[PDB]
Amino acid sequence: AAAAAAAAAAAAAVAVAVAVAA
Amino acid sequence: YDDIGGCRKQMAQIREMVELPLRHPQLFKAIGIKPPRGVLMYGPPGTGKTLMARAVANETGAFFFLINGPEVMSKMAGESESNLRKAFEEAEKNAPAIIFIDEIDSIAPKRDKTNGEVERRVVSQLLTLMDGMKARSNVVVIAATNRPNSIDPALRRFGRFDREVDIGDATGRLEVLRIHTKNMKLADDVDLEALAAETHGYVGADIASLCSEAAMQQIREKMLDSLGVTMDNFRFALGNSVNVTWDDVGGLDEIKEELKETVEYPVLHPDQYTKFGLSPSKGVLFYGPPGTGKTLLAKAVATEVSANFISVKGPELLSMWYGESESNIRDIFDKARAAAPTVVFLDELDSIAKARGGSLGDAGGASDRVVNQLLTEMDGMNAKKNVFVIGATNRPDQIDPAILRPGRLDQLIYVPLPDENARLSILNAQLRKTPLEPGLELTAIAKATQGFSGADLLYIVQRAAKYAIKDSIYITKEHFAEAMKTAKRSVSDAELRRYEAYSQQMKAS
Amino acid sequence: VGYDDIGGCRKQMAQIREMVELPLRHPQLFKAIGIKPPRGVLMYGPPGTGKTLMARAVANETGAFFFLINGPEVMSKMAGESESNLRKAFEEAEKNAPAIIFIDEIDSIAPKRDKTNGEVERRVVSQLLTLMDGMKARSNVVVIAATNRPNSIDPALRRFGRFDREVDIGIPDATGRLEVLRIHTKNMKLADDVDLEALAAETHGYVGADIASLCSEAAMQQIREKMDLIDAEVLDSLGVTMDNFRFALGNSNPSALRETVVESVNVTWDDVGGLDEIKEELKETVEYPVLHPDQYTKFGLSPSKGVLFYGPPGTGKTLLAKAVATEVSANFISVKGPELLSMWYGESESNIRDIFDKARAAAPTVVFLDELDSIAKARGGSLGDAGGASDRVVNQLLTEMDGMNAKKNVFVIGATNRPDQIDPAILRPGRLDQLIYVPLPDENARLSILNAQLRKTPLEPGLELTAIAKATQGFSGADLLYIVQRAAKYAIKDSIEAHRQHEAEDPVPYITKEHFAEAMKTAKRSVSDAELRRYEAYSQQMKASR
Amino acid sequence: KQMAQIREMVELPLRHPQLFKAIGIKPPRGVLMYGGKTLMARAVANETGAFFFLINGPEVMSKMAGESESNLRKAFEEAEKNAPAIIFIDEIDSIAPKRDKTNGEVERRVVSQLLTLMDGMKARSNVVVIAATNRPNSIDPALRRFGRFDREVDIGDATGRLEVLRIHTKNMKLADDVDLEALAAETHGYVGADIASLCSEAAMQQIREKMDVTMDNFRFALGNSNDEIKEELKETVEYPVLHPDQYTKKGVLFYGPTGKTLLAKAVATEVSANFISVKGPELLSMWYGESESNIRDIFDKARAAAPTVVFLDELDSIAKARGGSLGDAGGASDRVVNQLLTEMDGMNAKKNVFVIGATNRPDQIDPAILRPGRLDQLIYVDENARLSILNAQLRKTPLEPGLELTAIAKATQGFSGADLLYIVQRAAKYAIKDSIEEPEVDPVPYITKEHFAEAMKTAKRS
Ligand SMILES: Nc1ncnc2c1ncn2[C@@H]1O[C@H](COP(=O)(O)OP(=O)(O)O)[C@@H](O)[C@H]1O
Ligand SMILES: Nc1ncnc2c1ncn2[C@@H]1O[C@H](COP(=O)(O)OP(=O)(O)O)[C@@H](O)[C@H]1O
Ligand SMILES: [Mg+2]
Ligand SMILES: [Mg+2]
């Protein structure tokens, strides 16, 4: 008989940065 | 090894550092030390680094295994590290081989600027596979990158990447042309000197594509005896960075002679300068009225040497952010000194320098920081290998007395307004390839100028060409007779008196 | 590799040695005193100091079972497999006799839980926590770790019972480097002339693998110079001279500073003319603390660190910086003026603190802050972004140069052109002690400058430079360099003319009096009289304060 | 032209290998087909007696692990073993998933196998590869690198459509009064399958006719399936982009109170050239680089698709005569003007781009952009044009028959096309209000004169 298997690795996120003007 | 050109010293160093372990390990047994087992190759993309690695792996009984940067990386956790471990186990099972990991800067994000866990995990996997308990058993790894500063400091350590090779000239380019045209009879009257002097900015990977495109275009235009490419095929391949040669500029004979001397002498005779033991001058500064030919003079003095040309503008570098203008200045000087020789053309020095002094504001502090970055990049803690900074402004009174210091912009060359004998040469240089009439007199056109500029003469020539193409849809005399009335004379009189006063003050100093 | 192979760090070696060996050798003492020994170590420090080497040494010497765990090797993609790998490793280790476990590069496995987005990393962190601490946690099993970023570890992991003590395996001292050289140079055949003590004294920031690289490079240089000279008996004549080691040392640099290496420029103390008093004062200030620390500790005082050169442009301050970088033993860190700045928020200060951290780590070091007019300015500007970052950068400079740090022989060398615009807190003693004014050279100083510039070049035997030196009275070293350049250009133009004429049909192997006379008729005198007035006013104000 | 190009590329490297070797060029080996690609592949396979191992995209996977790489090696060694031949790889977008958006591992392995098998072809192989694709964007640049695929064709006809019709519809009891030339002529954009759907719907409509295939069935199966200023402007545009031999032996500006954007639309429709248009402040960004990177990559897209027309609408808003403003907006304006000048003055006789400008106020445009050598033309832009605008706006409109627009043309003097559209839209709004406020299908089917006389009450000038 056959069998299944589960797998959950990761994803991709988004960051936000702050800048300084002059 | 017969298919590598220009990378002579580094090819010989890599060849000896690979083959001295491989030809005889008894020498390293007698000297009682271990050879280095890491080569970090860095430089511009398209140089020939992986070709040398493949040549060393082919001339010696190794096994060239290629690992790519973005290929091995995946989104599954613990799979890219498993791929790296499988590749290292495959390289260590069969034989002493040569590992070429390409584009290592993508999988080395320095573990502090990145956010992904998989990148730090594969960085730790590379540091574990390269060094550790029974890490490597007679196997050397080779890398390849464009910016070697974005690598981990534990990766640039001894035992992993203990050797850093800078693979960044005309004789090497001619050697690449000779080794890339070896398996084909091109012709009998093809001279490789023009092909090695005109392609001054080819990295090495474009020369093979150039010869392949020429050999394809010759067979394309000729569709087995007496086959091969000619000079026009190479001209079409080069056609598929300015086009002047000491002829488009008119007048200014002593200025042309001085620029020709102070540019061609440090290029043609380095051995005589090492015999004299002195460094030549670098900076030339032009000033005067606009529309005079400073950019054309810079292009005409850049076009005869085998140098590049980086022409940047005044207000095209200032930014509203903090540090962006100085980063652009540093990038321009790094791209200038990364390819020797190279003449740099800074325009609008009155807009860049502003004679920093004191402004008490954000724009004043940004101007001070730009001026200090330029003063550090021109003559600071550098090597000044081959950098020819040429300035061109129209307001020399707004320059601080630190860029006019000798060593930076010592040549205070004034570019005056041309005369009729100079306008004759300008009109003869602009009408080089033009069908002319025997009845036109360029002397009668040049006598009635009385203070015109090169831009006005180009406008007159363009109006004459527009009237010629209007009559078509040789050049006749009535086109010049109807275009001489609509002159411009964009330069006024007070700027000429101010420039003459500045020149007299510079002469009296 | 045994314990003898590891060297340069004695305290840490004892710390791991006693814990790993004595409980496994004589547990009677622990039974008598009624306290169990610590069973966890986290070795940290900069890369390439010998952490893995010490782990290998203790593994190879102790009779206890050794199990090796790598960082990413245990991770997987399936749900619940990395933890299974760790459980298998720990249970296999505990099944046998008392054993040692080594989790190399633990910082990859176990980052801070709160600041991660995945889930498998959190589960494996929790698995490590439960394995080391928990119900019936460990029995005669010792755990050792190695990392480079201790702060990027879960704080729950840095507790007693998991990693009892964090030993700092840092860079060695002069003696430590001496033992490192002696250890590495034990198998290769050496020549009698070279003495490793001088080399150990000369090297300052080299750590471990850096010395290994030095030895390997010296051996390779010796082989390469002999292999090219010659086409069994060759093996006998295999000896590495002091010159080979000198070559390797000159061509090398410590790993931590390799990215900050400066392009080599050849300048020497004789290449800078005039300024003898300033040159001697700088030499004293620099080589006194580094060559003779015994006297300083005997007198119980710290040495002056900072220096600031100010004056007209071109007079030779950057030349003195080059001369120092060439002719001092301490490491050099050059920086342009605004080179450290950045558009982002809180990054220009991070830049400053990183460079200072590297400098004080690889001590002694000379940091050359060039063009302080940009970084320093004057705190309290014209409000808004005109000062918003220019004040934060200055405050970071102040607190890094002086305050809440350990004195570790870091000499800041300044160079400015309008020092009146510098923040007064920077000029304070203890930050920039010396305020040196580098004036325009006088007649004799100009003569010295000319002789220095004309050191290596053919000269006519009956040629004197006193007239040239005296006929300026207002010039600077840059202007004299310009005069020399024009004279050389005219001489080489004459040489090319003669060569061309000879080809058409050494003519001039020296520069001539007429060459100098023709070149000198167009001189500059770049420094204006208003700048001189300003500099004189500032200097006399300083003297009045003095 | 594309058929002649592919015939040369499949004949000259396949019939005269010796001549190619003598020349010394060994690059031709890969041809790409983006955009009758399968029809050209079948014609190539049926015009040569060489071997033809067709391999489609997703037909390379098998239950056995590693079969994909073994199948690729088997096909490549069979094509190298048999004869100098041609391989057809249809639908390459399944095998090459662009390597960045994918997450599998056997796709990366089969892409690496295809890369190392396409590169491992020597001079004695003498085999070429042909590949067809649907989208020209989802391809690996490592597959488009120099060495494998460099010579792509852009197949963007009536004879092949008549051939496909005579192939498909010849297996039915068709008609006696059919002319398939008209069906091949009137069908313009169909390809391959749409003609088969046309014949199937013709059969379905014939069955629907004889339940409750002649020419009318195919007919409605096709129908139910899927002055001197403009003269000088057109002539001048045609002449500049025409052959340059006469010239050997770019820009324009509109200004006025009238149809300038209408004239730019008429250029964009009926010039037989490409067209790219942006608004005035559309390309702005309060950042150093971005607001210049937009113009940089706009001109890169312009020079890539040569020839083209870059219609810069509302030039004043962009240029603003940089002059002196002394601020962040002044610095952004100066950087925008410098980017525009340094990315327009670098246009040689090659790449033949053409910038079209339009404005209301010509005072505030920069004289640095009105200079000769960059943009020198000045086209100055009435009652008859107003009548033509009112008649072109009311084309697809059920107008009242008893209505004249000459009164609206004579009453409105200094108006413009936008406010004429506003007048027509207000008339339509009033008619819709009257309609919303047994009769016929519409109680007010046409717009009366009262709706126009009430819509012109609140009409202004622009
Ligand atoms: N020194 C050289 N001599 C001959 N050919 C060279 C040289 N450098 C580059 N090439 C050519 O450039 C092409 C690309 O170089 P290669 O080293 O394979 O990759 P890369 O583009 O990464 O530098 C090769 O096909 C090779 O023929
Ligand atoms: N001596 C000259 N001979 C020929 N053309 C000239 C000469 N001087 C100027 N010109 C023309 O005048 C123009 C001047 O443009 P540019 O060099 O950008 O400006 P500027 O002279 O203000 O630096 C050039 O395009 C060039 O064709
Ligand atoms: Mg280690
Ligand atoms: Mg200096």
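Sequential numbering from 1, following the chain as shown.
Backbone N, Cα and C define each Cβ position, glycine as well.
Lifted from Swiss-Prot, the feature list:
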- D:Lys37 to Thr (Swiss-Prot position 261): Probable loss of ATP binding. Complete loss of catalytic activity (MUTAGEN)
- D:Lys37 to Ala (Swiss-Prot position 261): Moderate reduction in growth rate (MUTAGEN)
- D:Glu91 to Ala (Swiss-Prot position 315): Moderate reduction in growth rate (MUTAGEN)
- D:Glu91 to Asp (Swiss-Prot position 315): Severe loss of catalytic activity without affecting cooperativity between the 2 ATP-binding regions. Slight reduction in growth rate (MUTAGEN)
- D:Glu91 to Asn (Swiss-Prot position 315): Severe reduction in growth rate (MUTAGEN)
- D:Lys260 to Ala or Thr (Swiss-Prot position 534): Severe loss of catalytic activity. Lethal (MUTAGEN)
- D:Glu314 to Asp (Swiss-Prot position 588): Moderate reduction in growth rate (MUTAGEN)
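Taking D:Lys37, D:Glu91, D:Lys260, D:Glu314 as the candidate mutagenesis positions, the subset whose CB lies under 6 angstroms from any atom of ligand 4 is empty.
All protein chains included, D:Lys260 (mutagenesis position) registers 22 other Cβ atoms within 10 Å of its own Cβ. Under the DSSP three-state reduction, D:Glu91 (mutagenesis position) is assigned to coil, being neither helix nor strand.
Separating the Cα atoms of D:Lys37 (mutagenesis position) and D:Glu91 (mutagenesis position) is a whole-number distance of 11 Å. The two recorded residues, D:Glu314 (mutagenesis position) and D:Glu91 (mutagenesis position), have Cα atoms 45 Å apart. Taking the Cα atom of each, D:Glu91 (mutagenesis position) and D:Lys260 (mutagenesis position) are about 45 angstrom apart. A simple Cβ count within 10 Å picks out one of the mutagenesis positions D:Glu91, D:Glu314 as the most packed, and that one is D:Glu314. All protein chains considered, the CB of D:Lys37 (mutagenesis position) has 22 other CB atoms within 10 Å.
For the recorded site, D:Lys260 (mutagenesis position), the DSSP three-state label reads helix.
D:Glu314 (mutagenesis position) carries neither a helix nor a strand DSSP state and counts as coil.
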